[PDB]
Amino acid sequence: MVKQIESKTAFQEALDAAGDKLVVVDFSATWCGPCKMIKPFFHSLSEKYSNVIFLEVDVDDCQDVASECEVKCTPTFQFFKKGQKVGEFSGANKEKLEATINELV
C-alpha cells in the first residue's frame, strides 16, 4: 500500500512499521505534472506487490527528508531495508523498478 510522508519523524516510524520486507521510496514531486505522470506506474504496484511496502515523498512539503538523502533530481527511487539504505537509482524508468526489486527481493 503506497504511503505519503510529511515529515522526518514520520519517515522514521514508516520504516519501523514496515517490518523488514523491502521498503522502496519514490522521491518525486506531487504538485508537478510530468513527475506525477509516472505515478500510474509506481502507484500501481500497490495492488501488484502486496508483500512489499511503497512510499511516496513530496519534495515540496518534505524537503527535510529529501535533503536527508541528498537528492538533486526527481524522480529518485530509493531502497530501504530494516531502516537501512541498500540500493538507490534515479531516472524516469519503470521497467527498471521491477527487476530492481527482484534485486533485493
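Counting begins at 1 with the first residue displayed.
Header entry for method reads solution NMR.
Placed from the backbone N, Cα and C atoms, the Cβ positions cover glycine too.
Annotation comment: Swiss-Prot describes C32 (among others) as active site, nucleophile. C32 (active site, nucleophile) falls within neither a helix nor a strand when secondary structure is assigned with DSSP, and so counts as coil.
According to Swiss-Prot, the active site, nucleophile annotation covers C35 (among others).
Record note (Swiss-Prot) on the mutagenesis of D60 to N: Loss of pH-dependence of dimerization. Its Cβ placed at the centre, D60 (mutagenesis position) has 12 other Cβ atoms within 10 Å.
For the mutagenesis result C73 to D, the note given in Swiss-Prot is Strongly reduced S-nitrosylation of CASP3. A simple way to gauge crowding: the CB of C73 (mutagenesis position) has 8 other CB atoms within 10 angstroms, across all the protein chains here.
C73 (mutagenesis position) falls within neither a helix nor a strand when secondary structure is assigned with DSSP, and so counts as coil. One mutagenesis experiment catalogued in Swiss-Prot, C73 to S, is accompanied by this note: Retains its reducing activity.
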C-alpha spacing of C73 (mutagenesis position) relative to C35 (active site, nucleophile), in angstrom: 11
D60 (mutagenesis position) and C32 (active site, nucleophile), Cα-Cα, nearest whole angstrom: 10
Fewest Cβ neighbours within 10 Å, where candidates are the active-site residues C32, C35: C32
Cα-Cα distance linking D60 (mutagenesis position) and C73 (mutagenesis position), given in Å to the nearest integer: 13
